Amino acid sequence: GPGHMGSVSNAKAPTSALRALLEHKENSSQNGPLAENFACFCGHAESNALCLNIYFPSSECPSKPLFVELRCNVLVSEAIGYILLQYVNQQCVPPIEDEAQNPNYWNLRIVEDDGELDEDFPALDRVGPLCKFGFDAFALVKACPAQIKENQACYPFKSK
């Protein structure tokens, strides 16, 4: 009650620990339930993963890029795969059609520090690992039937 005034005891305490969390518990981390379905390739447990930033062509807010991690052994497919996780995990950013989930539908394009977009060359994609460049920044480029067939014909998507 307000009558008590103050909420601190004069109990003896040579060493503090109230401010910090007490151990006495195993220190470990667990992957999200949906993370295993998609994030399993996002190197969740791998702290050596590669961070990534995405700048959409329409990115009206270059200050809000996609923040995800990817393994050097998996494929870029994880990049867009997180999109489903991001929608439910943060309940933000308008949703994207699932049928468009297929990484083959969207392509990643390399960009310069100036934010310039290179349409003259594609960026990895389901065809290989993203960290191949070691950079944590990219932009999405249109992958019309022309590019879809090449990437799809090179690395077809697993059914079911």
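Counting starts with 1 at the first residue shown.
According to its header, the structure was obtained by solution NMR.
Cβ atoms are placed via backbone N, Cα and C, with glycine included.
Swiss-Prot annotations:
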| type | residues | note |
| --- | --- | --- |
| MUTAGEN | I54 to T (Swiss-Prot position 294) | Decreased ability to recognize and bind AGC protein kinase family members substrates |
| MUTAGEN | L70 to P (Swiss-Prot position 310) | Decreased ability to recognize and bind AGC protein kinase family members substrates |
| MUTAGEN | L70 to H (Swiss-Prot position 310) | Decreased ability to recognize and bind AGC protein kinase family members substrates. Abolished ability of the TORC2 complex to catalyze phosphorylation of gad8 |
| MUTAGEN | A79 to D (Swiss-Prot position 319) | Decreased ability to recognize and bind AGC protein kinase family members substrates. Abolished ability of the TORC2 complex to catalyze phosphorylation of gad8 |
| MUTAGEN | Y87 to D (Swiss-Prot position 327) | Decreased ability to recognize and bind AGC protein kinase family members substrates. Abolished ability of the TORC2 complex to catalyze phosphorylation of gad8 |
| MUTAGEN | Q90 to P (Swiss-Prot position 330) | Decreased ability to recognize and bind AGC protein kinase family members substrates |
Residue pair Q90 (mutagenesis position), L70 (mutagenesis position) - Cα distance, angstrom, rounded: 19
Neighbouring C-beta atoms (10 Å sphere around the C-beta of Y87 (mutagenesis position)): 14
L70, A79, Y87 filtered to the mutagenesis positions whose C-alpha is within 10 Å of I54 (mutagenesis position): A79
C-beta crowding around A79 (mutagenesis position), within 10 angstroms: 25
List of residues, in chain order, with Cβ under 8 A from that of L70 (mutagenesis position) and at least 6 apart: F41, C42, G43, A49, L50, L52, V76, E78, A79, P129, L130, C131
Local Cβ density at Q90 (mutagenesis position) - other Cβ atoms counted within 10 Å: 8
Number of other Cβ atoms within 10 Å of the Cβ of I54 (mutagenesis position) across all protein chains: 20
Reduced DSSP assignment, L70 (mutagenesis position): strand
